[PDB]
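Trainee: Can you read through this structure? Questions will come right after.
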Amino acid sequence: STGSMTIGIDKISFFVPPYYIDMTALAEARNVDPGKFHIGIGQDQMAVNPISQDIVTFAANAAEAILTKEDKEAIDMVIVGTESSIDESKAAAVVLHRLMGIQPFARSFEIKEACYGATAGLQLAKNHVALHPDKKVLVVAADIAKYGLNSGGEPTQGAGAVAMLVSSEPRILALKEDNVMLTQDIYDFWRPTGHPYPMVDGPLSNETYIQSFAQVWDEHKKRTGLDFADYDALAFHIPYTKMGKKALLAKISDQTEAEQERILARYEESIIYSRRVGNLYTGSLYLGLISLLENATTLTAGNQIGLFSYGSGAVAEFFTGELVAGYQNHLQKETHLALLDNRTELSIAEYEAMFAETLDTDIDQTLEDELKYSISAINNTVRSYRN
């Protein structure tokens, strides 16, 4: 009711492909104890997509869920964060700008830094709107996480997008100016040009992620004096739900049991959707935010939400948001639950067939798919989308 005009997330939604495989079914096919997936890494259902669906398909569907005609006129910047690009030059944001019917006098571009790309976009969006509060920015995380059949990373796979509308007087989450950022040159996870799957140093990945949180948390506490007791919930980027828990558990071990129980319970709420989707790379943290807000029943306006973003390479950031009065009226619980529940369960055979298929863009072809914004054709390497 006082002070500077707030800036932050006005609306937020995710989209995942209309297919999944059950992790017990996957475990039985890979001759491993299902507990390895359900408990070990903490995953239950995994999102999978056909070659007729790419990051534009997911970004467009996610964004369509939150954009009004008014938004489309007020948006003058469109940003896509991804590490699953389909062009080395042309930003995925340009096609998204067209499909969403956003007004022409806007800048559009793509950000790349592993799983951190969308966060970078969000912070830049926040600064833009702070300086131009009559404008809005569309920021979309979009990615496809594939590792290969019978591969070590297979059970953490996923696909989809998370779209955010950034505005002044946001109806969901007001962003604070307490950002703590961190860059370290570490080769825990990367994907050289020409590699369809990432190069991974498994142990280094877990180590770097866990310590990166510790580093930005400690620096944040030093700068602000804020501690776990000052946070009503914490949302994390996660490669899989158990790794987030590990990082969190390691840092909160010296807190009162009351604080641990509280923070840990909130974390469980934040991963409800993730357990049913898998890794969204850039979108994982923001799926967690959605999951937290739509599954919690005792969060309320005025509460402080801490967010930890991570990107292999590695870049990390911790920042805070405050829940806005009335935010519970502007979520999409019914829509999201329906999206997850309405998915078709694939058998492992069907999944392997879908996964193995490759899109060769050098061949002119048509593709069939009932989903809006799916790929309808390739011509001279150019993708057309049905709308």
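Counting starts with 1 at the first residue shown.
When the header is checked for method, it gives X-ray crystallography, 1.6 Å.
Cβ coordinates are placed from backbone N, Cα and C, and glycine is handled just like the others.
From Swiss-Prot, here are the annotated features:
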type	residues	note
BINDING	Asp33, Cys115, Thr156, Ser205, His237, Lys246, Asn279, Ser312	(3S)-3-hydroxy-3-methylglutaryl-CoA binding site
ACT_SITE	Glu83	active site, proton donor/acceptor
MUTAGEN	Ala114 to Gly (Swiss-Prot position 110)	140-fold increase in the overall reaction rate, and 86-fold increase in catalytic efficiency
ACT_SITE	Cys115	active site, acyl-thioester intermediate
ACT_SITE	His237	active site, proton donor/acceptor
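Could you give the neighbours, burial and distances for every feature on this list?
Mentor: Spatially close to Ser205 ((3S)-3-hydroxy-3-methylglutaryl-CoA binding site) yet at least six residues away along the chain are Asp188, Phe189, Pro239, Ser312, judged by Cβ distances under 8 angstroms.
DSSP gives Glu83 (active site, proton donor/acceptor) a coil state; it is part of no helix or strand. For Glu83 (active site, proton donor/acceptor), the count of additional Cβ atoms within 10 Å of its Cβ stands at 25 [all protein chains shown].
In three-state terms derived from DSSP, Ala114 (mutagenesis position) belongs to neither a helical nor a strand segment and is classed as coil.
Remark: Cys115 ((3S)-3-hydroxy-3-methylglutaryl-CoA binding site) has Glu83, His237, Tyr281, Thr282, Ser284, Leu285, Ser309, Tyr310, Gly311, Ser312 as non-local neighbours, by Cβ distance under 8 Å and separation of at least 6 in sequence.
When secondary structure is read from DSSP and collapsed to three states, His237 ((3S)-3-hydroxy-3-methylglutaryl-CoA binding site) falls in the coil class. Cβ neighbours within 10 Å of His237 ((3S)-3-hydroxy-3-methylglutaryl-CoA binding site), excluding its own Cβ and spanning all shown chains: 32.
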Trainee: By CA-CA distance, flag whichever of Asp33, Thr156, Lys246, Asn279 among the binding-site residues is nearest to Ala114 (mutagenesis position).
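Mentor: Its closest listed neighbour, by Cα, is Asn279.
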Trainee: Under 8 Å between C-beta atoms and at least six apart in sequence, can you list the same-chain neighbours of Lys246 ((3S)-3-hydroxy-3-methylglutaryl-CoA binding site), or say none if there are none?
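Mentor: In sequence order, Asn206, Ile210 meet the Cβ cut-off.
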Trainee: Would you mind ranking the binding-site residues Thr156, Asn279, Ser312 by how many other Cβ atoms sit within 10 Å of each Cβ and giving me the lowest?
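Mentor: Fewest other Cβ atoms within 10 Å, among the binding-site residues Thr156, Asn279, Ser312, is found for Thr156.
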Trainee: Once near-sequence residues are set aside, which residues in the chain of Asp33 ((3S)-3-hydroxy-3-methylglutaryl-CoA binding site), 6 or more away, have Cβ atoms under 8 Å from its Cβ?
Mentor: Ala27
